[PDB]
Amino acid sequence: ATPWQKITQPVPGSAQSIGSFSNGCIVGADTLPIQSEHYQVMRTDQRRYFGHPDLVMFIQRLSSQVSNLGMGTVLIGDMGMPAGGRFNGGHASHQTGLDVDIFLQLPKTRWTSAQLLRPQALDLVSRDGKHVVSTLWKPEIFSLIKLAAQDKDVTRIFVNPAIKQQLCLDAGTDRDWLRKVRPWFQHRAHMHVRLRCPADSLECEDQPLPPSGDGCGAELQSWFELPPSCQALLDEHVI
Amino acid sequence: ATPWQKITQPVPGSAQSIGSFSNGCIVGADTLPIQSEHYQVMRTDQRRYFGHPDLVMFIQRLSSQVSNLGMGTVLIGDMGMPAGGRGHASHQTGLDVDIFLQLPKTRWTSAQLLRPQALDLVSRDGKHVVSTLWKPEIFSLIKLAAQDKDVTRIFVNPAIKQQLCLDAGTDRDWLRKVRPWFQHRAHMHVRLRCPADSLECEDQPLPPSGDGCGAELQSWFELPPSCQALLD
Ligand SMILES: [Zn+2]
Ligand SMILES: [Zn+2]
Ligand SMILES: [Zn+2]
């Protein structure tokens, strides 16, 4: 119902993320190419494949790595609307073009348009919510999340508490990256990736670092039991 | 019915574990003192509070540590019979001891110790611990034991090891000694290495490498002549 949810073209300008992840917008958003050899775009009918150049580059960079490891094709979910803003339906952030949802399934064969248009969600989390379905969990999903968490531009990765629990178990020695993995409601089929504010973006609000430690103990366990600049775009009918 | 189960007094002589944990006996077994300020003894009526001097010293060393951290009282379960021999299947060489995964802060009474109330810590589906019954002291209790240089293996339900794997953090090498096994939903089975001078004692190989929190832990969620002589 908002102008943000109605515009179909990005606001032309210098790429600028404005506000915070959960209250803001983005001017000069870039558009993720639809055709790629390393990834595919889901639910393009929602028109949520826009974002900051940094988000686009991270996707291209992450998808190229997965491909070169022969793990499959990346499936890209919600990014941001043409000018950012709150989603009518879906996660609550993604407002500044720095958040991207990625399916926790790596097809080894490209999906068809119909499949991408209406994805068949693969519920990983157990029926009670404390573990992952062992017959669906693949080593590639572990790798996918670890690779993402290792990018210097990524600050946080939100997944269901059960998924992080399966990660805590498989991490072994190399586990500082686990700190970037944060538990949250749902996120049973997608991992939510959030990037740091772009260096040159002056009206972007960053988040403190996450708690210290892998976070695999008590905190995880607790789970098992408008910016003037944006408003201006409205006040002047630019959206 | 076997002789082992009738004998009431340990065979006098120098302490000697004979055979292996699941098939052997022990000469010169020591008795865990009933009265202690750090631990109490469950089910004394079974007369299973006997074992090698090393086991008794381990229980005292551990109980003392737990007490000095103000964590509570250690409750000692099955150890070994007066002379060892064939609950669990091992415990035959006085080198195994079952410890209740519960640390009361107020000493139990005789009746409680005689009719223990097993505190099932594992969830109904068996894949995790009852969050409301799992305390931080239970974690510390298993860690302290695993860190003992004389301990080689500690058997617990898979779900309990799973919990330990989550709480461990960076200091986790000891997890290698924790081993998954059926049951053990209320007891942690502590096994000691063979005593140096018990030449007829047979040790086990070292446990697989790594913390074992991976593929292995997950797969679970889906008569020695000298002994035949004591029997006369
Ligand atoms: Zn999201
Ligand atoms: Zn469960
Ligand atoms: Zn036992």
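Going by Swiss-Prot, the residues shown for chain B are 20-105, 109-244, 261-270, listed in order.
Placed from the backbone N, Cα and C atoms, the Cβ positions cover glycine too.
As recorded in Swiss-Prot:
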- B:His110, B:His113, B:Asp120, B:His211: Zn(2+) 1 binding site (BINDING)
- B:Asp147, B:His150: Zn(2+) 2 binding site (BINDING)
- B:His113 to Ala: Strongly reduces enzyme activity (MUTAGEN)
- B:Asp120 to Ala: Strongly reduces enzyme activity (MUTAGEN)
- B:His209 to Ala: Strongly reduces enzyme activity (MUTAGEN)
Checklist entry - Tell me which residues of the chain lie with their Cβ under 8 angstroms from that of B:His211 (Zn(2+) 1 binding site), as long as they are six or more apart in sequence? => result B:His110, B:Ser112, B:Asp118, B:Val119, B:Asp120, B:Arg175, B:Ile176, B:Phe177, B:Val178, B:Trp203
Next on the checklist: Between B:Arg105 and B:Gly109 there are 3 residues with no coordinates. Please give the Cα separation in whole Å.
Outcome noted: 10
Next on the checklist: Under 8 Å Cβ-Cβ to anything in chain A: which of these recorded positions pass, B:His113, B:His150, B:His209?
Outcome noted: B:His150
Next on the checklist: What is the straight-line CA distance, in whole angstrom, from B:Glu244 to B:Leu261 across the 16 unmodelled residues?
Outcome noted: 35
Item to check | B:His110 (Zn(2+) 1 binding site), number of other Cβ atoms within 10 Å | outcome: 18
Checklist outcome for this item: CB < 6 Å to ligand 2, subset of recorded positions B:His110, B:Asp147, B:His150, B:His209, B:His211, seq order -> B:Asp147, B:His150
Next on the checklist: At 10 angstroms around each C-beta, which of the recorded positions B:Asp120, B:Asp147 has the fewest other C-beta atoms nearby?
Outcome noted: B:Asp147
Item to check | Number of other Cβ atoms within 10 Å of the Cβ of B:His113 (mutagenesis position) across all protein chains | outcome: 24
Checklist outcome for this item: Rounding to whole Å, the Cα atoms of B:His150 (Zn(2+) 2 binding site) and B:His113 (mutagenesis position) are apart by 27
Checklist outcome for this item: Simplified to three states, DSSP reports B:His211 (Zn(2+) 1 binding site) as strand
Checklist outcome for this item: Within the same chain, the residues at least 6 apart in sequence whose Cβ is under 8 angstroms from that of B:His209 (mutagenesis position) are B:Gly96, B:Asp97, B:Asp120, B:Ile121, B:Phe122, B:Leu123
Checklist outcome for this item: B:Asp147 (Zn(2+) 2 binding site) sits from B:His113 (mutagenesis position) (Cα to Cα, rounded, in Å) at a distance of 29
Checklist outcome for this item: Around the Cβ of B:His150 (Zn(2+) 2 binding site), other Cβ atoms within 10 Å, all chains included, total 25
